[PDB]
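Enquirer: Below are the structure tokens for one structure; questions will follow.
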Amino acid sequence: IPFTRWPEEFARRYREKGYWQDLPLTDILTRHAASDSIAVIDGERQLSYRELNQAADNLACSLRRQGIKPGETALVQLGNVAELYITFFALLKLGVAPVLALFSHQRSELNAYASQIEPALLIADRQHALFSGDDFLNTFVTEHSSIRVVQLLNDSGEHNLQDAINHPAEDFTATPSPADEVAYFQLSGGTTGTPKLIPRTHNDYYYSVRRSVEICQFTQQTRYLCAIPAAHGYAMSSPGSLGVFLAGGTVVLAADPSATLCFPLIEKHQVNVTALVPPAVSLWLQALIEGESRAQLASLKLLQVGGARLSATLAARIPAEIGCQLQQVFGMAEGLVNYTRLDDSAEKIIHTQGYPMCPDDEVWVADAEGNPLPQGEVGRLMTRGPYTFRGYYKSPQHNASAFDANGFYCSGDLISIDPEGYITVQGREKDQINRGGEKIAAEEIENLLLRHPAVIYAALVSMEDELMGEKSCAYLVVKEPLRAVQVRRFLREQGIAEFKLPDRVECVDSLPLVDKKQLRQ
Amino acid sequence: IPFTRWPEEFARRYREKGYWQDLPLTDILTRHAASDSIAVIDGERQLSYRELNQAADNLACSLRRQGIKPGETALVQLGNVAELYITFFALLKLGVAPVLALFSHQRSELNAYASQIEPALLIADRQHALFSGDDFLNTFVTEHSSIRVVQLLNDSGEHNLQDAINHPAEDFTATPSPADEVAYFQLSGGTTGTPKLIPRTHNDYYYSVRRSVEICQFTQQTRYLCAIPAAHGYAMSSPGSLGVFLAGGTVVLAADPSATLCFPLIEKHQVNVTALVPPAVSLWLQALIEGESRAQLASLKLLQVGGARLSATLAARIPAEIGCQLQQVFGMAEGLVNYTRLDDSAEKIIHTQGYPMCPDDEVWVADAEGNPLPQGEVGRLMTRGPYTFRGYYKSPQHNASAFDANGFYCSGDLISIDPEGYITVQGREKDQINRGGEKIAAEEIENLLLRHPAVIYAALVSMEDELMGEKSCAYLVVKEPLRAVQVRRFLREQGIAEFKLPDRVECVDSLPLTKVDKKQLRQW
Ligand SMILES: C#CCOc1cccc(C(=O)NS(=O)(=O)OC[C@H]2O[C@@H](n3cnc4c(N)ncnc43)[C@H](O)[C@@H]2O)c1
Ligand SMILES: C#CCOc1cccc(C(=O)NS(=O)(=O)OC[C@H]2O[C@@H](n3cnc4c(N)ncnc43)[C@H](O)[C@@H]2O)c1
């Protein structure tokens, strides 16, 4: 499986300083293989580390019996369910490198993922609209001839994922990929018409998990509500579900981050940490004002907020109205994660997005041409480190643009740095809408909009929204009348995630040639 | 001299109803040839009709002696001076058809006029920057080889226009072009890169003058201040200087329409009518507020306003603050002139631009495709009538576009009509900036802007201005940032009128497309 390696001098330093431990990610679970403490709660169901490790082995063995081999890839689309974790560890024990699609994702995204990785395995859920029938599977498996095996959650036919998990492994021995080779693929937020995959080696991903666990002081006391899409890296590795497993804590799954669902779950399971995006924090605070009992969240000791900038106003209300510590998390799938520390001043937690998890995370701020700007100036985030990638999968064209001559990655983010060395997010250069923490590649939606017979020119831009931070607006130049329900119907046909449907559609007589900067004015 | 004739059924009707009298325009002056009453006041100088008609004959004879013949054309550039009228009548008595350039016009406009009409005669003013030396004349007369004779005002060399006017005609007899042939060329506001000339026959132009005199009730007691550029048709024919002459009144010339100049002239000469554009009306009302004596304007009985829409607010203040009747004049060089009547309700004079001077002026309002829109709806002005042309001079390309299949002319103006039959100007489709009543063909200035090494794309659009109604803004797509003083210096080099220099310059990375959306650019 090809990826961009670190230069040998960087790999040697990263090993010398103890970042790269040369252990597979499977070691996160197998260290607990003998333990009957609860690792995962999913409604009424409670899985021990012993059961979770046995399930992963069962499924690994079953897949090996069906002909899946090390160094092959897989497409996986499971939501906030126990089988997400079982599946991730099974494929890690086989040395199969998956993409974890979010439940929200549809035809266009699954097709794009399958086209780039040529998966030998597809794992999905009959609860997903695409997979309750066999029609789309038939098309999908024809168009993506790499796929040899289909396992399906909530199926009772020949393809039941449960029969695989419940079938006891006779004599199963793990073959994880080498620790310096690809373990799995993370999804980028997206800056382009086609999705870019991020190869993560075991050395690089395990370090990001292990160090996030040190900073967040996770232990076997950690009862972590995983309520955002579990397959995103913020929910998975910062420190996320893997960080909980590492520490021998308990992960409490929830279908979504609504107060209706999460308030009962926090009180019931005595949850002491969770991860939200700003609008969820807004909705929780409003729930408490609309009369929800504050005491339901008593056990809550740490609330992580990331994916988009938390307003100082909203930040300050967390300790007052909820009565736990805040942690700002400014991370990306490409690697770098900034954290506020548990012992930081109120000043730094409320007003900044913290600083890098690694001492050898390298972060400078660049002007338009590529020169370092002195501290306090606003510029482009340039980073590289021991858990930050060196290239997207099979993307020589884009990789040429995404990295400078020294292998520094440009996040497309505008930042400033304090005299104290803390990062504040000031703006964005990348053609990306951050809708409540969920990322929309504007070019992707524009290309779909131009496919409409009526649409001559399309621009997708953010507009300020109090709850969501940004909502999506399609500016369209059209041959004929075109109402917003027509654009949305059309985009659904093409098959994209709900969060990528324009919140607003405006037909306009003209657009400048599309120069987005001029359109904002 | 070739022009687009009216169809014979239209010409026969227009003669049958007395619109087309088949008399030359010279008849406007020659009817008064025996009169010693004052026709023109120009500073200290007062010309009788007797002297004016004798001057015109003198100059006509002198030009005939220098080899100018009937059916030839001429370029004339005189400002608000007596020699404008003398020259106009001389060329009419010879059957030479002129263009009357405005003083403000420069190289690019004169060149364009001379290129289209191939003039045998050039009459200009050594007071004009282009004519104080002999350099430009030498170039001009080389590039336009049709020119055989040059007469110059404020010259004391071989080409003195005064020696021609003062040289008494021994036995001179007039040879005006036929009344159904071209008498002269009017200038359009402009909708295109090169100027379009409007052929005016004697039948058609005389009617527009004669009928405007009936409506404005001009007589020998008409003392008319001509303070706007005298060679424009509003100042010349609606009813203007010719309508004053027709009626045997007096024309008082003024270099410009400033209160400083015109207040003294109105009191001194007991002026009872004048013509302004809205911003001049603004500046006059403000002059009175800044302490000018209202009594200076007592003699003023009618103030005409047109060229651009007068706001109801501004209109209402004229009777109150100045104490004369208002007349809204919505006209064009291509023919049609709408007037409020002297006996109209205050409601119609304040809020509307009146209705057509001719009963047989035909006016309907068209949608985007060309269908009639019902009574109070907003659309394109479509007109034809006995003083409205059927084509621009030597412009087959443009004439194909400017007229529908039935010979209706589109003014490029958006209008509505009252239930009472009165026109209100609502907007504009033609690519034209109306800067205080002065007209800028946007494409003309865009073509000059693209000539600049830095300029890739140019869009010229109007922006609202309180005084002027509209100012000009150039939107430019540039190889590097370019200051406004640089565009203006560059456009002056090319040689255009001051009023055509962009009031504002904006450098942008891109321009909006639908085809450049000028409507979007007005909204910034
Ligand atoms: C995946 C992964 C690893 O860990 C995390 C942890 C928390 C957030 C993310 C994340 O948002 N990843 S992303 O791939 O979906 O997007 C990266 C982008 O989100 C933006 N972002 C993330 N956090 C913040 C923040 N705290 N304030 C303003 N913007 C922000 C920023 O544009 C960054 O480039 C990723
Ligand atoms: C030449 C001639 C004979 O008579 C006149 C009398 C008054 C004005 C004109 C004139 O402005 N002629 S023009 O060729 O310079 O421009 C024509 C355009 O000016 C505009 N215009 C003229 N008067 C008005 C008006 N009163 N209200 C809103 N717009 C207006 C309109 O766009 C019209 O098509 C011409």
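Here Swiss-Prot sets the residue numbers for chain B, with the shown residues being 3-516, 520-529 in order.
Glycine too: its Cβ is placed from the backbone N, Cα and C atoms.
A mutagenesis experiment is reported in Swiss-Prot for this position, B:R437 to D, and the note states: Catalyzes the adenylation reaction with 10% reduction of activity compared to the wild-type. 3% reduction of activity compared to the wild-type; when associated with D-473. For B:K473 to D, Swiss-Prot lists a mutagenesis experiment annotated as follows: Catalyzes the adenylation reaction with same activity as the wild-type. 3% reduction of activity compared to the wild-type; when associated with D-437. Record note (Swiss-Prot), mutagenesis B:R494 to D: Catalyzes the adenylation reaction with same activity as the wild-type. The unchanged residue is displayed.
Each of the listed features needs to be described in terms of its position in the shown structure.
Expert: Long-range Cβ neighbours of B:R437 (mutagenesis position) (same chain, at least 6 residues apart, Cβ-Cβ under 8 Å): B:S464, B:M470, B:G471, B:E472, B:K473, B:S474, B:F501, B:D505.
Cβ neighbour count for B:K473 (mutagenesis position): 16 (other Cβ atoms within 10 Å of its Cβ, all protein chains included).
Around B:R494 (mutagenesis position), a 10 Å sphere centred on its CB holds 12 further CB atoms from the protein chains shown.
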Enquirer: Could you tell me the whole-number distance in angstrom separating the Cα atoms of B:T516 and B:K520, on either side of the 3 residues that were not modelled?
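Expert: It comes to 5 Å between the two flanking Cα atoms.
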Enquirer: Which of the three DSSP-derived classes (helix, strand, coil) applies to B:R437 (mutagenesis position)?
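Expert: Where B:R437 (mutagenesis position) sits, the three-state DSSP reduction gives strand.
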Enquirer: Work out the three-state DSSP category of B:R494 (mutagenesis position).
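Expert: Where B:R494 (mutagenesis position) sits, the three-state DSSP reduction gives helix.
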Enquirer: What three-state secondary structure does DSSP assign to B:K473 (mutagenesis position)?
Expert: strand
